[PDB]
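Taking it in order: structure first as structure tokens, then the write-up.
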Number of protein chains: 4
Amino acid sequence: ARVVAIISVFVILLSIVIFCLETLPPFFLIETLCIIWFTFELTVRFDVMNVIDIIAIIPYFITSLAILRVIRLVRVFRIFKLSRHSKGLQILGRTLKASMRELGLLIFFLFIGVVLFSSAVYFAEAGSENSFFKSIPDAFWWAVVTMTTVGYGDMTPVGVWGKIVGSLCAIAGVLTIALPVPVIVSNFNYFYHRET
Amino acid sequence: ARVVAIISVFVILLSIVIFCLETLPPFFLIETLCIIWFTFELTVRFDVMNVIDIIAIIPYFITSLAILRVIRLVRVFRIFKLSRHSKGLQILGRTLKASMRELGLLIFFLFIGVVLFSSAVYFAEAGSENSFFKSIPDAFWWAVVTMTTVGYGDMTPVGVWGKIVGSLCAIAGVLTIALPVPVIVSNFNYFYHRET
Amino acid sequence: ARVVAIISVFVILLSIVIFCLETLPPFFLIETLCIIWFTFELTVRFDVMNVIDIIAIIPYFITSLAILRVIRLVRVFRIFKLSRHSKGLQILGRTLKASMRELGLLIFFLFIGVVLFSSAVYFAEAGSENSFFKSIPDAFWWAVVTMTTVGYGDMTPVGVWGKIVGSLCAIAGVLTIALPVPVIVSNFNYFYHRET
Amino acid sequence: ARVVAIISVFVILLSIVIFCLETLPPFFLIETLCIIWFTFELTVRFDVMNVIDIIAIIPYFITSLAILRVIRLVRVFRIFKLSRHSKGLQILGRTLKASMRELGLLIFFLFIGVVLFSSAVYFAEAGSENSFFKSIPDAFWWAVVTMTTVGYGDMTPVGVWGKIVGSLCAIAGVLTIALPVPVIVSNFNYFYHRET
Ligand SMILES: [K+]
Ligand SMILES: [K+]
């Protein structure tokens, strides 16, 4: 039984590897053997895990450019089949389910902050002949990187008022992200301790 | 009653969307219908929420370039009308009110650190023919991004002493920002738990 | 008595402002009045605060290029005279005194991580004709920004092994900085609660 | 006895310094005296510390380009001999041993997030003539810097969908890194308090 789980983990990792290397600038045969093993384990088994197992085989069987791009993207959900064997990943999923409202609150706070600071920086920088931000939508990426402290990169053309707005954005993002996490973290600690 | 709240949330989101897309490189009619609904709900209702409702209509009725830029900026405060319907945003406002002194302490610590490290980096880098920072005021943005860990970008022209100052600035900003947050976070957790 | 404290805070802020604007691309008279008030309060008073008061006047009275640069840099310690009037800054100083060993531990951990990852990235990137890092000392700044999550900037010339080293450096810096802070933070919370 | 420990710490620091300066664009004699002292203390002593002492001398005695690069890299493990004299570093090692499973969980979460977001950004950006990411493997560095909030640098060529993926990556990395650390931190606090 444990050998079968080892084989399944090996197949999952091999599928992930082959997907990454086929995206590099044969592979189809290995993918076919992976999908045969996936459907064999699906049939033997026959929940969120079952749904993930269903999704891991659909893009293989299905095969507009947008539809092809979408199916290739959803093909990556093989990585979530590790939840059957990994116990920490199950804990993470349980924690996300038990802190979905807090996740929504985080997304709402980020949305409010990003729209506010994007409008602020766009209007503060619109008083120059050469404008760094063409529009408020053009500044959402800047606002999200400043609030997440990821960093925009080159901020030289931005003027003094834009820099003040950016400093406020950095501080506010730090605060508004530090607020709702020590609830998701507490749920994760609870679930992780309960499991082990 | 709940349908009216749904309509109000839809109108608020539509106003936000139309404001963002009119800043892109019709809209006035939709904004007029939004402001009519806003004033209708204001009159039916007739606190911080009431003040926010007042501010959401003033820029429409009002209409120097600076004054126009300022009124367009304050027009973004429609997003804060969501506090009536959202409960987490009310919790955030209550937490900010109950941790205003800690917010002030954070701003004071950031100000002290930024002035200190800006002076340090400016003087450490003034001993070269090509100076990366023209003045101490020119380095406040660098100090704020280094202390917030947002990141300045390209730091190549800065010399060895400037790099030492930047390393000290990064460490000190990490410390001085991690200090006063686990008080605002505690207030937010208290208020959020009390509400739910 | 409170009016005198208000005057002292105003003079301190005015000195800070005039120092920043004289570093911009008259001022001496205002600085002279500030130093006269500083020495008047020093004489009336006549501890770390007293030492800070002593340092705030020495650079004025003193006036190699290095010595001049050093005295101008130490002239910035006027900002620390706010400790007499501010209570949070006193708490910060007390917390630093009571968590000096933890500060030293943080500096030691950062030093170990920076030397390790600088050596790693330098050796991983030395196998190319165009080397991004000339030496291990040349990579300390990269290591400190990666470990503090400030960000180096452009990392394109760095090869695959260098990128693996950088990913390890980022993770290790996150961990090694998150470790010794929840002790300094606890000391700050203790002192801040005790004061108020 | 304490003088011998002081001498050992001085020799360790001198070896680290000489290694860094010989990597700059004599040294061998100082390194020889360092290795003689290292083997003298190893013989007098004659555990992880003993293994570290063994590794600190092997590269000196040993002397393909890859093998030479590897031995020079493993030569840096002199810095870990400070564990005998430093007590905080021993605490760090004990904490890592007692939170190895949590470290593995962090690496697993980072791996899942990085593969997911690298695939997402590669597919979102493949619909343009000029593609910012050639392949999914080419985007792992971007995913790791975005998830660690280190920052990639210049993100201008990336399109709107890529920017949405990057925002999701930043938020998810913040969450997935904040989750498993308040366990390693707790172990470190426990061990540090127990030692002192
Ligand atoms: K950053
Ligand atoms: K950061």
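What you see of chain A is 226-250, 278-298, 310-326, 357-489, where the numbers are those given in Swiss-Prot.
According to its header, the structure was obtained by electron microscopy, 2.4 Å.
Any Cβ shown, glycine's included, is placed from N, Cα and C.
Here is what Swiss-Prot records for this protein:
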MUTAGEN   A:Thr248 to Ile  In mns; flies display reduced sleep
VARIANT   A:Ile360 to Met  In RNA edited version
VARIANT   A:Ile464 to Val  In RNA edited version
VARIANT   A:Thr489 to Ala  In RNA edited version
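Structural mapping of features recorded in Swiss-Prot.
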{"residue": "A:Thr248", "record": "mutagenesis position", "Cβ within 10 Å": "21"}
{"residue": "A:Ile360", "record": "variant position", "Cβ within 10 Å": "9"}
{"residue": "A:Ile464", "record": "variant position", "Cβ within 10 Å": "20"}
{"residue": "A:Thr489", "record": "variant position", "Cβ within 10 Å": "9"}
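Cα-Cα distance from A:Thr489 (variant position) to A:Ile464 (variant position): 37 Å (rounded to the nearest whole number). Checking the recorded positions A:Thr248, A:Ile360, A:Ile464 against chain D with a Cβ-Cβ cut-off under 8 Å leaves A:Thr248, in sequence order. Taken residue by residue with DSSP, A:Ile360 (variant position) is part of a helix.
For the pair A:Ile464 (variant position) and A:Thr248 (mutagenesis position), the C-alpha distance works out to 39 angstrom. For the pair formed by A:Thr248 (mutagenesis position) and A:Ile360 (variant position), distance between Cα atoms is given as 17 Å, rounded to the nearest Å. In the deposited coordinates, A:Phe298 and A:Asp310 are the last and first modelled residues around 11 missing ones; Cα to Cα they measure 12 Å. Secondary structure from DSSP puts A:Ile464 (variant position) in a helix. As deposited, the model skips 27 residues from A:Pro250 to A:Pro278; the distance between those two Cα positions rounds to 15 Å. Annotation note: A:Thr489 (variant position) sits in a coil segment as assigned by DSSP. Chain B has no C-beta under 8 angstroms from the C-beta of any of the recorded positions A:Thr248, A:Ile360, A:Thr489.
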